Amino acid sequence: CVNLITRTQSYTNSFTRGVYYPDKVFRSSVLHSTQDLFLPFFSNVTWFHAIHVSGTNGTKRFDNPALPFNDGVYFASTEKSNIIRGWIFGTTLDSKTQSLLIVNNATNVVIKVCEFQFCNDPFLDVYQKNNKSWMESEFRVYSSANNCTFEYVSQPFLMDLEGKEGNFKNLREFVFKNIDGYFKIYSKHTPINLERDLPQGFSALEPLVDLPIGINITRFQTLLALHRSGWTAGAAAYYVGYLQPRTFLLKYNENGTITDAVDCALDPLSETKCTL
Amino acid sequence: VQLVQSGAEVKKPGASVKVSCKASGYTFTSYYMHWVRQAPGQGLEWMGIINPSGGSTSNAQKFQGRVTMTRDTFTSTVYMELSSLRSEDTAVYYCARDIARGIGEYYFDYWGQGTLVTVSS
Amino acid sequence: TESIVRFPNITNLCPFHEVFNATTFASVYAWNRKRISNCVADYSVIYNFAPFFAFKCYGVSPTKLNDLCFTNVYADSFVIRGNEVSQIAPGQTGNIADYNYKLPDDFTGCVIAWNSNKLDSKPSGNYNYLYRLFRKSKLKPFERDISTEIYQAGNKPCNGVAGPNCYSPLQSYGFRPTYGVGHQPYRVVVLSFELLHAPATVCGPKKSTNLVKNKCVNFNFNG
Amino acid sequence: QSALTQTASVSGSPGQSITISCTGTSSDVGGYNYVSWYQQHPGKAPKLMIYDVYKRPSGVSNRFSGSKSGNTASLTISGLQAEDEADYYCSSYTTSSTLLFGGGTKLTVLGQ
Ligand SMILES: *[C@@H]1O[C@H](CO)[C@@H](O)[C@H](O)[C@H]1NC(C)=O
Ligand SMILES: *[C@@H]1O[C@H](CO)[C@@H](O)[C@H](O)[C@H]1NC(C)=O
Ligand SMILES: *[C@@H]1O[C@H](CO)[C@@H](O)[C@H](O)[C@H]1NC(C)=O
Ligand SMILES: *[C@@H]1O[C@H](CO)[C@@H](O)[C@H](O)[C@H]1NC(C)=O
Ligand SMILES: *[C@@H]1O[C@H](CO)[C@@H](O)[C@H](O)[C@H]1NC(C)=O
Ligand SMILES: *[C@@H]1O[C@H](CO)[C@@H](O)[C@H](O)[C@H]1NC(C)=O
Ligand SMILES: *[C@@H]1O[C@H](CO)[C@@H](O)[C@H](O)[C@H]1NC(C)=O
């Protein structure tokens, strides 16, 4: 396997994001006060912008991808046409333990929790075989496929960039929460206009998959898709946050939807509205 | 995948030395190639990188500009050079390769062969 | 008026042929945890298996058991020395409770234990099944501890040597037929239940009657 | 610079499991999570034994395990046989754009 992707750094304030349905209930016009794992309001969320060059002037740079998994994350990419393709949540990313391999090609999602040989820089190679020959992916992410359990092979996770009307499309948000032997993944794809950085708005999230597997996941890093020509100049926009145990008051709407919330802790004003 | 360097070389103090290492068994341009030093019986030291794809020719601040490493892909060799050596180094030199395809992380293996550049009055 | 018990339409029996009458139960320090999901519980085969020395169900009652259900359960396997058969009960301390296996203080499942000495033991003796004799501290509930670090029982830093004041954390019993029936090796199966917060998935083949509304209901709907 | 300085010499016995330490600037080890533990067999070229904190390459017999807490690193050699009298060297990428090699740990085992 090859090591080629490098990552830059930045910081930004996640104004108000991460509120999600804790469970499926039709609670309508209900001021619930659920306490669970959430993303703190106005928290400093990083802005990883993984960048790749075709390969020349190696200029001694060390690799430096690495990411922790304290509680849950808030991977909230913004990129338009699918390049972010999946995540490799694990604890050692070696032949010793288990690790998820969420992979989202054009027609399926391939969650394949398994002892993998993830090397220092995984990535999906989409290579051109013939003049057209459709599109084919391969394996530089893993090289072992050791003893492990079954897959999940569901409908594609990220949608197929429905962008006909000419806008800067969905702010893809996911909240990967691991608890009590379950993997809970939520999703939401609220569209945005040209220049956005997760504006105001208390938009909620919906559960997508509740994976029954239970692991000691403590680290992760997202899989990019490099279009083979040596590969073309890739790019990405990570938005890895970090969840904290916070108490929220959720302001459910008429049609069971969530439209407003408050963290009860940012300000004494917020606390007073939290205790009513 | 075994590497090879030049033979033992000797120079008087205050002179130049030009050592060479040749790669084999893999794609020379893909992998990095480092240079290291250690006085006889003393701790190791690391020079820099000669990434064959494009001359990076890095070095530590201690040797900044003193060492001028050059690549050669056609012969699959690495050329590493000194300047103004007066009994300071007189050490054993190893051409180093790192465990990485493409952009590299400084974890060394396949430490060449080993050459004893010797300088003394 | 009428009772409705509308349940999911499925008949795949939950795995039990490979839970009780399995090949060999793992040792207490390497206990299995076979998650059970997306099937129908058939607890009748459990009673069909054998008369059990212990069957204390700390969550629900065995007769109450066969006709209710939860999200998803777990079956844990053991073979243990005869003294500590009762130690699987929630809340205790011994060779196994604080070092090998401890149920949560609010355990809501079932515990099963029966003879295997005449079934699975050797006249020459079996050492396959081990037990964690020594550990640094109490083992947290529902935790699988597997490391074999040598306990620091002496002032001298042992660092893996085998000698005085250097005791390996793992030991084994004898498992001989020439043992009293009151202490001979005993297999254990432990079942765990949740509190029905998430939708129920796995339970007994209760017939899903027809749905009738607008008049009166003994609604069940999996709870 | 040579900020990473480890034990000058350590001793052990056959069968015992001695740990050698890597000490240097806490920025170098605390800031970045890269350490390396190249062995040095006397009279010939060194070689790697664990390329990351706890990631072993091929052909190391899974005898060496790494650790890290702020400014700590070790191999935890299992047996400390007679062949392990070879010198040991630590190294880690720096906060600055350079690589520092430790010097020392001339390990000794019974037999003299
Ligand atoms: C955001 O918080 C991080 C803490 O990880 C800090 O390093 C960064 O400087 C902060 N940036 C801003 C703009 O507040
Ligand atoms: C997409 O992934 C699914 C996984 O089930 C696989 O069957 C299919 O062949 C893949 N298609 C392409 C074009 O990669
Ligand atoms: C996986 O576990 C099995 C069962 O112990 C073992 O035989 C095998 O070597 C392990 N590794 C792989 C890659 O299958
Ligand atoms: C997960 O791995 C870390 C790595 O040291 C360890 O400290 C922790 O105890 C592990 N947790 C579980 C539940 O195994
Ligand atoms: C609920 O749905 C109805 C149907 O379109 C809509 O008119 C109403 O505004 C919705 N309520 C909200 C969005 O709060
Ligand atoms: C990049 O590489 C080319 C040749 O590969 C070289 O001429 C150029 O000087 C390099 N860039 C720098 C900044 O050294
Ligand atoms: C299930 O129990 C029966 C009881 O006689 C036994 O014959 C059979 O071998 C058991 N199943 C397995 C897989 O051992």
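Using Swiss-Prot numbers, chain A covers 15-23, 27-143, 145-247, 257-303, in order.
For this deposited structure, the header notes the method as electron microscopy, 3.8 Å.
The backbone N, Cα and C atoms fix where each Cβ goes, and this holds for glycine too.
According to Swiss-Prot, the natural variant A:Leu18 to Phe carries the annotation: In strain: Beta/B.1.351, Gamma/P.1, 19B/501Y. Taking all protein chains in view, 21 other C-beta atoms sit within 10 angstroms of the C-beta of A:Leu18 (variant position).
According to Swiss-Prot, the natural variant A:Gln52 to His carries this note: In strain: Omicron/EG.5.1. Under the DSSP three-state reduction, A:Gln52 (variant position) is assigned to strand. For A:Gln52 (variant position), other Cβ atoms within 10 Å of its Cβ number 12.
Quoting Swiss-Prot on the natural variant A:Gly75 to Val: In strain: Lambda/C.37. The Cβ neighbour count for A:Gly75 (variant position), using a 10 Å radius and every protein chain shown, is 20.
The number of other CB atoms found within 10 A of the CB of A:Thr95 (variant position), across every protein chain shown, is 20. Listed in Swiss-Prot as a natural variant, A:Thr95 to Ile is described as follows: In strain: Iota/B.1.526, Mu/B.1.621, B.1.1.318, Omicron/BA.1.
If you take the C-beta of A:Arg102 (variant position) and look for same-chain residues 6 or more apart in sequence within under 8 angstroms, you find A:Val120, A:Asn121, A:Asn122, A:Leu141, A:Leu176, A:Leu241, A:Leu242, A:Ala243. Natural sequence variation is annotated in Swiss-Prot for A:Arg102 to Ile, with the remark: In strain: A23.1.
Among the mutagenesis results in Swiss-Prot, A:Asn121 to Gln has the note: Partial loss of biliverdin affinity. The residue drawn here is the original one. Within 10 Å of the C-beta of A:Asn121 (mutagenesis position) we count 23 further C-beta atoms, all protein chains included.
What Swiss-Prot notes for the natural variant A:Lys147 to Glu is this: In strain: Omicron/BA.2.75. Summarising the environment of A:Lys147 (variant position), the number of other Cβ atoms within 10 Å of its Cβ, over all protein chains shown, is 10.
Under the heading of natural variants, Swiss-Prot lists A:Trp152 to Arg and annotates it as follows: In strain: Omicron/BA.2.75. There are 8 other CB atoms within 10 A of the CB of A:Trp152 (variant position), with all protein chains counted.
According to Swiss-Prot, the natural variant A:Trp152 to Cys carries this note: In strain: Epsilon/B.1.427/B.1.429; when coupled with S13I induces resistance to NTD antibodies by changing disulfid bond in positions 15-136 to 136-152.
Counting only same-chain residues at least 6 apart in sequence, those with a Cβ under 8 Å from the Cβ of A:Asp215 (variant position) are A:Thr29. Looking at Swiss-Prot, the entry for natural variant A:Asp215 to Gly says: In strain: Beta/B.1.351.
Swiss-Prot gives this note for the natural variant A:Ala222 to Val: In strain: 20A.EU1. Around A:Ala222 (variant position), taking its Cβ as the centre, 20 other Cβ atoms fall within 10 Å, counting all chains.
In Swiss-Prot, a published mutagenesis experiment is listed as A:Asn234 to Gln, annotated Increased resistance to neutralizing antibodies. Counting only same-chain residues at least 6 apart in sequence, those with a Cβ under 8 Å from the Cβ of A:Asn234 (mutagenesis position) are A:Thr108, A:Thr114.
Filtering of the recorded positions A:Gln52, A:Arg102, A:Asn121, A:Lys147, A:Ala222 by Cβ separation from chain B (threshold: under 8 Å) yields no residue.
Nearest to A:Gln52 (variant position) in space, judged by Cα atoms and limited to the variant positions A:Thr95, A:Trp152, A:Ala222, is A:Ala222.
Chain break remark: 9 residues absent between A:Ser247 and A:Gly257, end-to-end distance 6 Å (Cα atoms, rounded to whole Å). Under DSSP, A:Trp152 (variant position) is assigned to coil, being neither helix nor strand in the three-state scheme. The CA atom of A:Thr95 (variant position) is located 17 Å away from the CA atom of A:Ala222 (variant position). When the Cα of A:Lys147 (variant position) is compared against those of the variant positions A:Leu18, A:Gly75, A:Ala222, the shortest separation belongs to A:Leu18. Put simply, A:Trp152 (variant position) is 32 Å from A:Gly75 (variant position) when counted between their Cα atoms.
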